[PDB]
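J.: Here it is, the structure, as structure tokens.
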Amino acid sequence: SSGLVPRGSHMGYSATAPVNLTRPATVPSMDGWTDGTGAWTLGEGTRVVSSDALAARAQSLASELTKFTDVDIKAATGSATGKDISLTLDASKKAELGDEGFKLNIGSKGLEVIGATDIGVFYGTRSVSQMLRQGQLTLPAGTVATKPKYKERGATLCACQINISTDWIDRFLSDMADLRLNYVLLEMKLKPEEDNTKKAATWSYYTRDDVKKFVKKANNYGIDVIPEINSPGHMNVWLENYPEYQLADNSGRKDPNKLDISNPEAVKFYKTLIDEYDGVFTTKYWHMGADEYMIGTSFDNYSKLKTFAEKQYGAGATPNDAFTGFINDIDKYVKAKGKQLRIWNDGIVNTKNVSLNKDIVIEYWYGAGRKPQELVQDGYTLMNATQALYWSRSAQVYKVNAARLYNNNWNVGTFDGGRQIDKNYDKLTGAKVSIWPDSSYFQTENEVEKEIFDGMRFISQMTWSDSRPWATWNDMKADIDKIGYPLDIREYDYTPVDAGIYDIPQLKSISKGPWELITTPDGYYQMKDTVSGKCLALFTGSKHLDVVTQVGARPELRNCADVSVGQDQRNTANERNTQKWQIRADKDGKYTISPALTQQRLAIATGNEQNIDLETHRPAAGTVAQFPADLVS
Ligand SMILES: CC1=N[C@@H]2[C@@H](O[C@@H]3O[C@H](CO)[C@H](O)[C@H](O)[C@H]3O)[C@H](O)[C@@H](CO)O[C@@H]2S1
């Protein structure tokens, strides 16, 4: 026989190691590794040692490593040995490491992680976690220092019109942290609570408490959460119940998507929203959008803006000058709150009397506008938000093809439409992927999470390392799958109850039950009524993005859809995904049921829930309906 047996190296440092022992991969890659003699093995007795100041980082890494390796790893202070992982914060290494970089030294003193900042050390621990969670506990000796090429690296997450659950956002932030991504532009509605704005508290919204919680999580992971309230276009979710602030065209027809920037009360309403957000986001930026204001039409249909332009900005001013002056007035407003403004590049229009302020960050997505090289020449600060890095749940033109970009030599300088600029442009901030819902019933959020996996690793590698150390994309793919997700994602209880037969008293207005629960591949349940043989759906009500957003909408029984199929079954998507339910166990043991697509929660209506939608239609008191969790907790 072969006598095949586990090697079982002693823990700690060994001066002997085979010359070609695998060095487990990381993403981003840590390029320019210098080999040393020997190897280091995590094993019984290994500790994570640090200063008192780094204790929280060390305790967290020790609990994480205990879970991935099956070895009891404890945190400690004081002296480290060769058996240990040591964390050091040495702020004097800013030149070598900058604000986010880190050095690993693996040798007879153990595995050292050195950062010049707390986030630097935290980022080095993410590589330590990736290297040790792949089934190999012995790491080749040597040293590497690495730091990101670009300052802003991450994603637009449009949690907009539909709601992306805060559980999903928490996972997403853990994934970003694992990939050293430090930027999320979150276009979302924070629930408006004051007098001139409260009628815009329609769903989706997030409460102040819930935003404070995930911004706190993001900040501990080194992530800047930048809010966007898109304006003066794409304002439907804000202006639906404020027709007094909507722009009317030349025939008097108002569009709930368009802010009337010639109405000072409408401008004040937008500023009031910025003040509301200021209290919960910690970032130094404000993103106002400025995309697609006149989509589907033209300023020729809005003569009122030309009249406004001439009064406000002088004879010969044009609607593009009024539009630009609104952006510059918002810039003035947020600078006075200590923030810097950011817009999408199609907000850059041909002006005459007004010039757009050059202290505004330009997030470039639309290469039909003024071209990337012209903006370089103009001296704007630019972020690459190319359409090549888009996903949409419905627009199949937008699905990121990481293999193609890896193989075609895309880099952060490759702006929309393959238009290359100098990747070393001193005002190129970095690059991001963009996650857009559009018609939202084609894909559940959990399917979005499965689909974006590879593209998130792609953008992490190209904005930190800007290198292709894997010979082809397929070589990269194999390693990013071996690295896998961070612990928080692996521990999330997608489906906390077993499939089988349940009594569900909250659903007695629909059927006396019992109900058969079965799980789906994307972590939800179908609920079949054993009385009618039909399945519970949240199907009917007023919608945004083709998903029911109506507060107080009631679920109904419909013939059972096939919930076992994937997102490529687009022709049955809506019947299928309206029959998916997410079950969560609270703190603790009690269960709440949410429609997978709407992320509101079922509850028995009392008649006391307070929300603008309910001013005009309430579900019959005592029946089961969906409501935002804040109205029912
Ligand atoms: C910027 C870009 N604008 C469109 C983007 O529009 C966004 O649509 C969402 C709903 O999906 C929100 O309404 C935003 O306010 C609006 O900016 C699209 O979603 C995107 C992908 O189809 O394409 C451009 S990029």
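Each residue's number is its place along the chain shown, starting with 1.
How was it done? The header gives X-ray crystallography, 1.8 Å.
For all residues, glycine too, the Cβ spot is worked out from N, Cα and C.
Annotations for this protein, taken from Swiss-Prot, read as follows:
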ACT_SITE  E292  active site, proton donor/acceptor
BINDING   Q161, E187, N230, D291, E292, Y390, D438  beta-D-galactosyl-(1->3)-N-acetyl-D-glucosamine binding site
MUTAGEN   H234 to F (Swiss-Prot position 263)  Does not affect the affinity for LNB-beta-pNP, but shows a reduced kcat value
MUTAGEN   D291 to A or N (Swiss-Prot position 320)  Does not affect the affinity for LNB-beta-pNP, but exhibits significantly reduced kcat value
MUTAGEN   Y390 to F (Swiss-Prot position 419)  Significantly reduces both the affinity and kcat value for LNB-beta-pNP
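A description of the local structural setting of each listed feature is requested, covering burial, neighbours and distances.
T.: In the three-state DSSP classification, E292 (active site, proton donor/acceptor) falls within coil.
Neighbour density for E292 (active site, proton donor/acceptor): within 10 A of its CB lie 15 other CB atoms from the protein chains shown.
DSSP assigns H234 (mutagenesis position) to coil, not to a helix or a strand. All protein chains considered, the CB of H234 (mutagenesis position) has 22 other CB atoms within 10 Å.
Long-range C-beta contacts of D291 (mutagenesis position), restricted to its own chain and to partners at least six residues apart, with a cutoff below 8 Å, comprise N230, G233, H234, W344, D346, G347, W365, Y366.
Around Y390 (mutagenesis position), the C-beta neighbours below 8 angstroms that are at least 6 residues distant in the chain are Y398, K399, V400, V433, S434, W436.
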J.: Sorry to bug you, but what's the C-alpha spacing from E187 (beta-D-galactosyl-(1->3)-N-acetyl-D-glucosamine binding site) to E292 (active site, proton donor/acceptor), rounded to the closest Å?
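T.: Here the two Cα atoms lie 15 Å apart.
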J.: Counting Cβ atoms within 10 Å across all protein chains shown, which of the binding-site residues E187, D438 comes out on top?
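T.: The most densely surrounded of these binding-site residues is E187.
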J.: How many other Cβ atoms sit within 10 Å of the Cβ of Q161 (beta-D-galactosyl-(1->3)-N-acetyl-D-glucosamine binding site)?
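T.: I get 23 for this one.
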J.: Take the Cβ of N230 (beta-D-galactosyl-(1->3)-N-acetyl-D-glucosamine binding site) and count every other Cβ within 10 Å, whichever protein chain it belongs to.
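T.: A count of 24.
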